[PDB]
Amino acid sequence: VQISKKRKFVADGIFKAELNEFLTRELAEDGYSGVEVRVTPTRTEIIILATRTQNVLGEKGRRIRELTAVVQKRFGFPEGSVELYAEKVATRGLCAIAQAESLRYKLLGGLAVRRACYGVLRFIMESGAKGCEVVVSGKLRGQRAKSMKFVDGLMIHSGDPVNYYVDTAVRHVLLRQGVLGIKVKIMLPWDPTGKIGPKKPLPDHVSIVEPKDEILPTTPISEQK
Amino acid sequence: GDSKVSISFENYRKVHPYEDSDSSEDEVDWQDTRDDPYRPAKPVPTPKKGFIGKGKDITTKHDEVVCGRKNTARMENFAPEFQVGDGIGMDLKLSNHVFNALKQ
Amino acid sequence: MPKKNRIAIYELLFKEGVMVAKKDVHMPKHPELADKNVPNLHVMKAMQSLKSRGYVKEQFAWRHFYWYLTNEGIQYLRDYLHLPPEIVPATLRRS
Amino acid sequence: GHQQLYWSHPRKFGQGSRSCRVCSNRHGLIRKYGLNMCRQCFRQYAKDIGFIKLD
Amino acid sequence: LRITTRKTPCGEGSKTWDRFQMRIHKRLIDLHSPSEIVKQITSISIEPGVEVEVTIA
RNA sequence: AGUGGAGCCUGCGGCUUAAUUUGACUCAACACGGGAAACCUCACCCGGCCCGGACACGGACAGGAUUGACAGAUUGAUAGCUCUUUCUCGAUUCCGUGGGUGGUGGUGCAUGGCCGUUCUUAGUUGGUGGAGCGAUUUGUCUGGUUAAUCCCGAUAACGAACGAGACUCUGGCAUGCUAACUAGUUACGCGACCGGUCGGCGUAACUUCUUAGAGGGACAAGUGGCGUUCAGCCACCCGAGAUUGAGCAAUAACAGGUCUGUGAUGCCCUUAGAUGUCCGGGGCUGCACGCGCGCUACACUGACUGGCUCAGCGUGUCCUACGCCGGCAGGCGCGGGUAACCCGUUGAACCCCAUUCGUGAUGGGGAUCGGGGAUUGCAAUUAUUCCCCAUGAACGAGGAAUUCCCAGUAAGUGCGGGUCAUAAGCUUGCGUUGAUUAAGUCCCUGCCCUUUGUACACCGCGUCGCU
Ligand SMILES: [Zn+2]
């Protein structure tokens, strides 16, 4: 007797949600990017993606042990069945999930908003994106809540491409005055995935190969080969 | 440069066995390090004698370069409706004759 | 809360370094403390008594408290249970 | 309260025995397919659970 | 798996709805071979996101 | 087709109430807050219970700090809640000083996020070049063109990018492909009945029906007119389609809603007879009256009864088949199904044939009211529902005004999901039956868009009184 396939796939995604939320909660100040759960009946391998792997590992490898034992104790599945593996992002700048947590830490560290936003902006513009934007909203310079917007490069706001090119990542930062929201929409480029960018191009761009310059006919030549 | 209807130069490309050569794959990461210019200077307390050092390399009080960088950083704390640009990435030595007009 | 529950909670803490809850006061007992009859309200509050003492860290996510052991919190359990120092917790065993 | 009369009411039947697993709120709960998620925290984790608004 | 929900988290708007969907595709492939072959065929081509159920006899 | 004219449900006001939490108030509130509430929900009221006050200081405390407690009194309560009764318990503490926690407690005019609206529009903005000292202007048009600043062509402009389009999902087509014992057909055989029927049984094929993946297919393609004979517009052949329905949705904005969705949240208020937790009961539903959706009808194109006969989404570890007792609601036993395997070939309704009723507030229509029965639940009193007799009332097509809709559309008709221990008059979807008119305008209203002028001028508030 097992769980029905509908509730098997519903309860599988909720496990991927609680673990992701917890790893965000803990490693907000460690450059954590994401979770790749690969299910193996021997041991389920959870690959954590983070910016600096030495911070999440810690000295001697002590921090990930608490993590793997917590996820052993919480989710009910028996011990000796989960294997955590911390790994670096293929492109740290291009991944907006890891990047949007950097600006949160920069604002939390006492920076002026506009300077750190330009820092993140130029870092991800030089990182290789075709276009990006950052919207920080809140009580920036007063009791009146104005909105701040940094746009350069290109953007696709509508159409199926907006599902697999832009990487929307909203985060909340807690300051003395209150709460500021951060949106970082980084559009992925083309050049299919040698660890960078999706395969299919934008569903509008047509590129035309120039012809090979062929030999114009001068004399009918019969060459036996 | 950015057109949708584009041309491809594939036929004129001669030889490309190993396209992913390790020359254009430089890992540029300077944000979390201490090499990013977008970081506070950890300000020194104000000198009382009005200068730092001696001899010919005496760095004075205002010291137009330093004061220009300071005025740029003071621009960074303006109103949200103001637009600045990239004044820290490019070394912007902005003077009080200009900064005071922008502040006004 | 009795001292029997206080010792029963502390025994599990040192050997693993990990301990959770469900944030249910009206829960009858905590499932990890099997055959011990320790209600989870006593577990969560007596464990929270060490949060203000700086021996543990909270990390809350989806109705479930998650905790770790500080290096200074290792020695706080080595004199309560009088565990001699040649035994190690779960942190210092592998690699 | 008193131990014999603190949870004296049974908590098997009635919607007060059902709370969202994220926000512990009990208004607007999706019990279909065993989500047990709030209808307002569902729009937060819809993309992560594997739901795609195709049409 | 179709779940309709209100877009508005307070219920003030113009009654706009989200039709969230999960799509589950099911495949059935049958073999007739001793059980050691199916294990070595399945165990090599392991790909995440696609999962395998094995029923014997 | 209605709504507004009736009845009823629901929501918002007012009136009462101890409380009848709460927000939202032209479109852009009023079956909305997944808000169909027996407790919970629950914020509100009437009363109780507990600290579930972390941590620091000081005092108390081992010659006890205390916890829990049988019996009686009180108590709705084997509420030590308090008293008598004196039994337990080994610092797990207690009292003040500090400050932490918990708030569905205040501010959406302090906020984030989300959502709604201007707008499902028709714009938005650079680069280089020209003109001007400069504000600025051309590009961003005379004209034509389109659902579209969509396009053509003029042209000191040339090229772009976002939006629209493209895209993605769904629907119509494939007798070509892939392959099915968890789908179906044909053949043969076995029967059963009178060469015909079998959803009645098994192996040969097979993919037409059914599944669901690739690929194909439709482009103003071809023809005739119109055309500044460009862009494109009307008509026709062939074709399944000369073309559906949604998702996504730019720049600039709104003191639009939400602290009441969050262990989102800044300033806070309270914090031990608590605005914290839990429990008991009540209330959110109370009714003179008003305002919005929605559902039944006003009968004959109808109602009753019998017979006949066809779906689609799509749930289900609870869904249920089958047998037995009951008039129904229901009850008992034995099964299957964690699922195209079982419910189910989903014998659905409207509709189709026959009987009776024949213009009658009539058997139309069932508001109101009594009695009984069964189920779900600790608890149905405020009828939770469901069932059976009886009661049968307004209502005989609706004033001013007003909503929605162009083709599998409107209407009619039922099924599934959400809410659900108990449940749909709501809503989200789904099939079934299936139309009338028009294919045109600024006449109302609303929104545009171009041109010209363009950064509150003047003549028509008083009389008396003392210091
Ligand atoms: Zn959910």
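Chain A is numbered as in Swiss-Prot, which gives 3-227 for the residues shown.
We read in the header that electron microscopy, 3.8 Å was used to get this structure.
In case you wondered, yes, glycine gets a Cβ from its N, Cα and C as well.
Secondary structure at A:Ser6 (mutagenesis position), taken from DSSP and collapsed to helix, strand or coil, is coil. Under mutagenesis, Swiss-Prot gives A:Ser6 to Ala with this note: No effect on phosphorylation by CDK1. Greatly reduced phosphorylation by PRKCD. Abolishes phosphorylation by PRKCD; when associated with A-221.
One mutagenesis experiment catalogued in Swiss-Prot, A:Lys18 to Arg, is accompanied by this note: No effect on sumoylation. Abolishes sumoylation; when associated with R-214 and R-230. Every protein chain considered, the tally of other Cβ atoms within 10 Å of the Cβ of A:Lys18 (mutagenesis position) stands at 17.
Marked as domain 'KH type-2' by Swiss-Prot on the basis of sequence analysis: A:21-92.
In this chain, none of the residues that are 6 or more apart from A:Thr42 (mutagenesis position) has a CB less than 8 Å from its CB. Swiss-Prot gives this note for the published mutagenesis A:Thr42 to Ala: Abolishes phosphorylation by MAPK and translocation to the nucleus following exposure of cells to hydrogen peroxide. No effect on phosphorylation by CDK1 or PRKCD.
Here Swiss-Prot describes A:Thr70 to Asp, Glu or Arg as a published mutagenesis experiment; the accompanying note says: Abolishes phosphorylation by PKB. Secondary structure at A:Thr70 (mutagenesis position), as computed by DSSP, is helix. For A:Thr70 (mutagenesis position), the same-chain residues 6+ apart in sequence whose C-beta sits under 8 angstroms from its C-beta are A:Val84, A:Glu85, A:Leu86.
Among the mutagenesis results in Swiss-Prot, A:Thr70 to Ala has the note: No effect on phosphorylation by PRKCD. Abolishes phosphorylation by PKB. The residue drawn here is the original one.
When secondary structure is read from DSSP and collapsed to three states, A:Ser139 (mutagenesis position) falls in the strand class. Quoted from Swiss-Prot for the published mutagenesis A:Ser139 to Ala: No effect on phosphorylation by PRKCD.
Here the residue is the original one, while Swiss-Prot reports the published mutagenesis A:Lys214 to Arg with the comment No effect on sumoylation. Abolishes sumoylation; when associated with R-18 and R-230. Abolished ubiquitination by RNF10 in response to ribosome stalling and deubiquitination by USP10. A:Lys214 (mutagenesis position) falls within neither a helix nor a strand when secondary structure is assigned with DSSP, and so counts as coil. Shown in sequence order, the list is empty: the chain has no residue 6+ apart in sequence with a C-beta less than 8 angstroms from the C-beta of A:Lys214 (mutagenesis position).
One entry in Swiss-Prot concerns the mutagenesis experiment A:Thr221 to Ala. Its note says: No effect on phosphorylation by MAPK. Significantly reduces phosphorylation by CDK1 and nuclear accumulation. Greatly reduced phosphorylation by PRKCD. Abolishes phosphorylation by PRKCD; when associated with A-6. Proximity of A:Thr221 (mutagenesis position) to non-local residues of its own chain (separation of 6 or more, Cβ distance below 8 Å) is seen for none. A coil conformation is recorded for A:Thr221 (mutagenesis position) in the three-state DSSP classification, outside any helix or strand.
Experimental mutagenesis is annotated in Swiss-Prot for A:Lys227 to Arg, with the remark: Does not affect ubiquitination in response to ribosome stalling. For A:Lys227 (mutagenesis position), no same-chain residue lying six or more positions away in sequence has a CB closer than 8 A to its CB.
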The domain 'KH type-2' (A:21-92): DSSP-derived helix, strand, coil residue counts: 28 helix, 21 strand, 23 coil
Chain D contacts among the mutagenesis positions A:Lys18, A:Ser139, A:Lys214, A:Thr221, A:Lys227 (Cβ under 8 Å): A:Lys18
Cβ neighbour count (within 10 Å, all chains shown) around A:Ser139 (mutagenesis position): 16
Cβ neighbours of A:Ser6 (mutagenesis position) where a neighbour is any other Cβ within 10 Å: 10
Subset of A:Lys18, A:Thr42, A:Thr70, A:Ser139, A:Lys214, A:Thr221 (mutagenesis positions) with C-beta under 8 Å from chain B: A:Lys214
Within reach of chain E, those mutagenesis positions of A:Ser6, A:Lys18, A:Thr42, A:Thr70, A:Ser139, A:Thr221, CB-CB under 8 Å: A:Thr42
DSSP three-state assignment for A:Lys227 (mutagenesis position): coil
